[PDB]
Amino acid sequence: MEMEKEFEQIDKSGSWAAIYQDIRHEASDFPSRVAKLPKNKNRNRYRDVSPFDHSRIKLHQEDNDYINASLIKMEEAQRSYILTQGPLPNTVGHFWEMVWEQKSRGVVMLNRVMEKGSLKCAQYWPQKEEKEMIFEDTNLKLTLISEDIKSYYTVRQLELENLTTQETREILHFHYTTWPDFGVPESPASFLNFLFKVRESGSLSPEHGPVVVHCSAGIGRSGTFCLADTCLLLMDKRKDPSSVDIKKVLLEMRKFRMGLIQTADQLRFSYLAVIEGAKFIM
Ligand SMILES: N#Cc1ccccc1O
């Protein structure tokens, strides 16, 4: 079925919490023993969101190598993502240790710091060129280089060094800042437009490590961007274009990290995105 015609029967037919619920239950439920250790209890932002043991990104340190993050491998498409939670006041050093270690080129941030009146993460990047940040624990220095503020998003170029060692990698931060507090945007053109910006950066490509992607829990909004991204990929590459099924793809991503796409408002939005992006894919 050509998604567009089933977007119709579904929206015509009044049923998303219908299909959302069908996705939920059929999803995978793996083990996450590392994340519940007592010793790791402050490192988690939420009680119900943790990384599965099998797909977790492991920090290369003698002490504690736990971070609440997960590696998402989409095989056919040939894309891997690092999904995660918004860093916490105390896990900011671990956040940047894992960008260093996995060799990523990009962080894609889909929320703001204070959303709905609360803090959804620590402000983990420098606000000024002149006042750099040092993560004494992980022995890393971070410095803002340049910074472009647009209407719908903000782009930043930063430098990550190993204090301990003298290596410098440049990092690009794509920040989505105009996602309303409640729901999902009324059009997907802005979202598609930011995605593409990220695709142009080198930030999602094979000669690099996987991009780190995050919101406040790392599941809802992050699941959306990724899902759109992987799907456009597949239509792009197949001999067979409406032979791309969002749901089966979503369920595959879901093999790696729990609860991606938190609401039915966001599934549906997912489908729009995708369809609208599949007119360029010309
Ligand atoms: N890409 C991709 C993908 C989606 C669903 C099932 C298997 C795959 O390799």
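Looks like X-ray crystallography, 2.1 Å, at least that's what the header says.
Cβ coordinates are placed from backbone N, Cα and C, and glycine is handled just like the others.
Record features, source Swiss-Prot:
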- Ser50 to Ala or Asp: No phosphorylation (MUTAGEN)
- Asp181 to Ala: Substrate-trapping mutant (MUTAGEN)
- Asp181, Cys215, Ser216, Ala217, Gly218, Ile219, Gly220, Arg221, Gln262: substrate binding site (BINDING)
- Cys215 to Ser: Catalytically inactive mutant; abolishes sulfhydration (MUTAGEN)
- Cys215: active site, phosphocysteine intermediate (ACT_SITE)
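Taking CA atoms as the reference points, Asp181 (mutagenesis position) and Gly220 (substrate binding site) are 13 Å apart. Within the same chain, residues at least six positions away from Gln262 (substrate binding site) with a Cβ under 8 Å of its Cβ are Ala217, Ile219, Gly220, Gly223.
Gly220 (substrate binding site) has a Cβ environment of 20 other Cβ atoms inside 10 Å. With respect to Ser50 (mutagenesis position), the closest of these recorded positions in Cα terms is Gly218, chosen from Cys215, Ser216, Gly218.
Neighbour counts of Cβ atoms within 10 Å were compared across the recorded positions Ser50, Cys215, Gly218; the minimum falls on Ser50. Taking the Cβ of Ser216 (substrate binding site) as reference, residues of its chain lying under 8 Å away and at least six apart in sequence are, in sequence order, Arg45, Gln85, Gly86, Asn111, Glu115, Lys120, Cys121.
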